[PDB]
Every structure is written in structure tokens, then in C-alpha cells.
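Here is the structure we will look at.
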Amino acid sequence: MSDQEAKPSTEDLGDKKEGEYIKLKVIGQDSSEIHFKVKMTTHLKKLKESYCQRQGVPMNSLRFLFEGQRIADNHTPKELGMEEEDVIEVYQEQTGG
């Protein structure tokens, strides 16, 4: 939650070579399927902010979890046991009141 910070890294293009990075997909609270490419040994934080910006919503309004575990900014895909084309679950933690 406190890791609700982010920076402008919008996808302008997708012209680049691959290497050691994997792909992951997110299911948003609105069934928002976001696709992103991140390293195995990098922080999930960039992934979380990356998909949040895709939807155009703050990271504090939604919940990022996998296999029933919250994803922290210091959490990594490799440590959480993820791989290429893996999928993460996102819910809404906004408020109706």
C-alpha cells in the first residue's frame, strides 16, 4: 500500500530485442488484462506500477496478489515462483463509501 509510488514509463513502442526477461499478465479488477515484460531477478514493483499506469489508476486503489499472497515492491517474480507468461491477480480496494 505505502508502495503506491510510481513514475512515467508508458509504453510508446515495443521495438526492442529480447534477452533474459520474461512476460507476465495481470487480471485487473475490471478483468483488465495487462501484458508486460520484466526480468526474473528484478523487483515486482516495476511490474505493479507498469500495469497500474496502463489502466490509468493509482496503485492504492487496487490490490496486487498472487496465489493468495500480496505482492510487495521488494517481491520478485523469481522469489514468488513465477515464470514467463505467468499471471497475477488484481482486485479493487477502493471504497464505495
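How was it done? The header gives solution NMR.
Any Cβ shown, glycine's included, is placed from N, Cα and C.
For 20-97, the entry in Swiss-Prot reads domain 'Ubiquitin-like'.
The annotation that Swiss-Prot gives for the mutagenesis experiment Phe36 to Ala reads: Abolishes binding to PIAS2. Secondary structure at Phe36 (mutagenesis position), taken from DSSP and collapsed to helix, strand or coil, is strand.
The mutagenesis experiment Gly97 to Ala is recorded by Swiss-Prot, whose note states: Abolishes sumoylation of ZBED1. Of all the Cβ atoms in the protein chains shown, 2 others lie within 10 Å of the Cβ of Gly97 (mutagenesis position).
Within 10 Å of the C-beta of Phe36 (mutagenesis position) we count 18 further C-beta atoms, all protein chains included.
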